[PDB]
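A.B. asks: Can you keep this structure in mind? I'll have questions shortly.
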Amino acid sequence: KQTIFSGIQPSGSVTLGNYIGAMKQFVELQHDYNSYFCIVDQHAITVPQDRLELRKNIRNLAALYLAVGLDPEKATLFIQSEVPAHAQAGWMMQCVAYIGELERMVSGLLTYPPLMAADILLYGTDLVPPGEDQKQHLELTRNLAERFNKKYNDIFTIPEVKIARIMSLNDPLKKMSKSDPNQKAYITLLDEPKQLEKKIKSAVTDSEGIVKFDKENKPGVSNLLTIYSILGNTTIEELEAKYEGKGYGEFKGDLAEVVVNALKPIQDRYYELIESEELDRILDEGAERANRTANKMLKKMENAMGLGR
Amino acid sequence: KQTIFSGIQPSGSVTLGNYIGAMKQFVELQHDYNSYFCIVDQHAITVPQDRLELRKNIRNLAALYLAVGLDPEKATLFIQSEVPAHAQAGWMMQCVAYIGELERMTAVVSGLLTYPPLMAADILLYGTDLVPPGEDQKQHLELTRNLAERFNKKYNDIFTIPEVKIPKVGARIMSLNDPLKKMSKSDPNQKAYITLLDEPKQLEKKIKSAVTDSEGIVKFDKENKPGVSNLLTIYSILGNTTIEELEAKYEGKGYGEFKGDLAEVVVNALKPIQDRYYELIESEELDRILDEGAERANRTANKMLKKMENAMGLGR
């Protein structure tokens, strides 16, 4: 059973687009793969942060992950910061990484990649996700892994990166993104039904009046068919067949409700957890698991380098 | 009342200049200060090492400090890596330090440029009031004070701002060999230095062949008679006698017995240290003392760590 590590930044709120990109894809692999989801709060402080926004974002993200079906008794969801081994191994890896490598991509900004390498390597990670802009982060990680294996002990497995792009409702050519100035460009998983509906019905389209798919010729309608597709558990072409004698108004109206119904259980559950202390227990349990495992790999690192006794 | 934090490198061998310079002086402040002696193995790995000799030096240093009169009941002696908060706080301090101030001190290994915030973390973690002076610790301490103040201001106010404490005129001890040089273990001539574990026989050999003058007067003046005044300084401190008594004592006498007598004085000073070192170095009582100190340090350090985390928004 291969093992996967996903480093997940607590950055406030998840768009539908990114839920469909990563979240959904990797949450489902929890039964076939041994899977870790690490809220990387120590990487978040490499940029300016309000202390309150940060604790808020961390809880919030944890709640969503569980709300979207992550099973804490099969996968390991935890907060980086609560597993001291990360900083510890993070520091040993600083003593193996060179500056040159790091300048080629505030101090923690320049020197978090060794800590990132440490995040993945502490767990014997076989696989990492394709976070857009991780192509050079994984390369370093791989390299640092190889450099430590040669110089001390083969203890690290060399991690691999093994694999629907949701575009803006306002502009089909732009990717859906939380930082989009226009609030109607994107849907967040906690959007209320009322507002969910509004954003879909005003989503830019064509005039052709025919629900059909081609990306570079009907990008707005194509995108909508792709959302409908994933959230509704159907194929695009079935949907074409289904809207044969129909126009965008019925389509947009039906899609609205599909989306409301796909997000209702997720919301319902978010709010049960966000307030509960059950959420804290889950996170306590996750940190215990990760420490138990991360500490074994740490001691080896320490023994490989010679740090105690 | 005041607490001192002494960060001490496990480098494999300690000269006489060190015992009299740092160790002795700061192990004496033991009762009038809550004093920490931290074996900084995570600073050690910024430069190349053999995992065997590093492990060895770590014990060696622990054993030496005890052997020299460090009281595990009054001072906290511990290993840096064995208290995780250092790594944790250190990482937090990297998120406060800018690259420039770090770039203004030293493809090279990253932890060699980025250790100063970890040094900051080491000290600030204990609410340290005072620190020893080191060779090039001036520029290091200045950065720590900045990071302390920068963080007090921006997040919460939790760090005390530390100060260099100057000990009771620590004597700088010079080579036996070239008296203008400072005593150093790296010198390629083992005659030039004396280490606390030198056998009485090698102690004796080295002292007799220590560089002097062509006068044959045992008289202290630093600029014209550096060999002799270095030895007088050594005789003074291990002797517990003033240089004046030693000029009195060695009036109508020449370098012959001056070196003979000093030799026996050094042997006798180093004997208890050696007998005691050789008990601890093999026994498990040492391990017990290093477990206690790690425990004490962790309890203190973890409280401050919680404050830093609350102050920045990590965890819950």
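Chain B uses Swiss-Prot numbers throughout; the residues present, in order, are 2-107, 118-327.
Backbone N, Cα and C define each Cβ position, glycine as well.
So Swiss-Prot says this about it:
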type	residues	note
BINDING	B:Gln10, B:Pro11, B:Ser12, B:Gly18, B:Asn19, B:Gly145, B:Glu146, B:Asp147, B:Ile184, B:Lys193, B:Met194, B:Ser195, B:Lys196, B:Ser197	ATP binding site
BINDING	B:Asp133	L-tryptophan binding site
MUTAGEN	B:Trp92 to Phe, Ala or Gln	Loss of activity
A.B. asks: Which whole-number value in Å describes the distance between the Cα atoms of B:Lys196 (ATP binding site) and B:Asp133 (L-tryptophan binding site)?
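C.D. replies: If we compare the Cα positions of B:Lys196 (ATP binding site) and B:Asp133 (L-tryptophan binding site), the gap is 26 Å.
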A.B. asks: Filter the recorded positions B:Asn19, B:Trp92, B:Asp133, B:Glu146, B:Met194, B:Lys196 down to the ones with a Cβ under 8 Å from chain A's Cβ atoms, keeping sequence order.
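C.D. replies: Checking chain A against the recorded positions, the residues within range (Cβ-Cβ under 8 Å) are B:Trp92.
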A.B. asks: Using a 10 Å cut-off on CB atoms, tell me which of the binding-site residues B:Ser12, B:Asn19 is the least crowded.
C.D. replies: B:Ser12
A.B. asks: If you draw a 10 Å sphere on the Cβ of B:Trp92 (mutagenesis position), how many other Cβ atoms land inside?
C.D. replies: 29
A.B. asks: Across the 10 residues missing from the deposited entry, can you see how many angstrom lie between the CA of B:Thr107 and the CA of B:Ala118, as a whole number?
C.D. replies: 12
A.B. asks: Measuring Cα to Cα, how many Å separate B:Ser12 (ATP binding site) from B:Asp133 (L-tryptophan binding site)?
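C.D. replies: Cα-Cα, rounded: 19 Å.
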A.B. asks: Quick check on the binding-site residues: of B:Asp133, B:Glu146, whose CB has the lowest count of neighbouring CB atoms inside 10 Å?
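C.D. replies: Among the binding-site residues B:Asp133, B:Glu146, the sparsest Cβ neighbourhood within 10 Å belongs to B:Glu146.
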A.B. asks: B:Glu146 (ATP binding site) to B:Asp133 (L-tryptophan binding site): how many Å between their Cα atoms?
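C.D. replies: A Cα-Cα distance of 18 Å.
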A.B. asks: How many Å separate the Cα atoms of the residue listed as 'L-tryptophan binding site' and B:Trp92 (mutagenesis position)?
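C.D. replies: Cα to Cα, the residue listed as 'L-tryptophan binding site' and B:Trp92 (mutagenesis position) are separated by 11 Å.
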A.B. asks: Please name the residue among the binding-site residues B:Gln10, B:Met194, B:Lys196 whose C-beta has the most neighbouring C-beta atoms within 10 angstroms.
C.D. replies: B:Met194
A.B. asks: Might you list, by sequence position, any residue in that chain lying six or more from B:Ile184 (ATP binding site) with a Cβ less than 8 Å away from its Cβ?
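C.D. replies: In sequence order, the residues whose Cβ lies under 8 Å from that of B:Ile184 (ATP binding site) (at least 6 apart) are B:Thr16, B:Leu17, B:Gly18, B:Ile21, B:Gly22, B:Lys193, B:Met194, B:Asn241, B:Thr244, B:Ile245.
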A.B. asks: Do me a favour and check the Cα-Cα span between B:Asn19 (ATP binding site) and B:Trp92 (mutagenesis position); whole Å is fine.
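C.D. replies: Cα to Cα, B:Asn19 (ATP binding site) and B:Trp92 (mutagenesis position) are separated by 31 Å.
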A.B. asks: Quick one: largest C-alpha distance among B:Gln10, B:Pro11, B:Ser12, B:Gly18, B:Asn19, B:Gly145, B:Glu146, B:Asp147, B:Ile184, B:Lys193, B:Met194, B:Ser195, B:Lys196, B:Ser197, binding ATP per the record, in angstrom?
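C.D. replies: Max Cα-Cα spread across the ATP binders: 20 Å.
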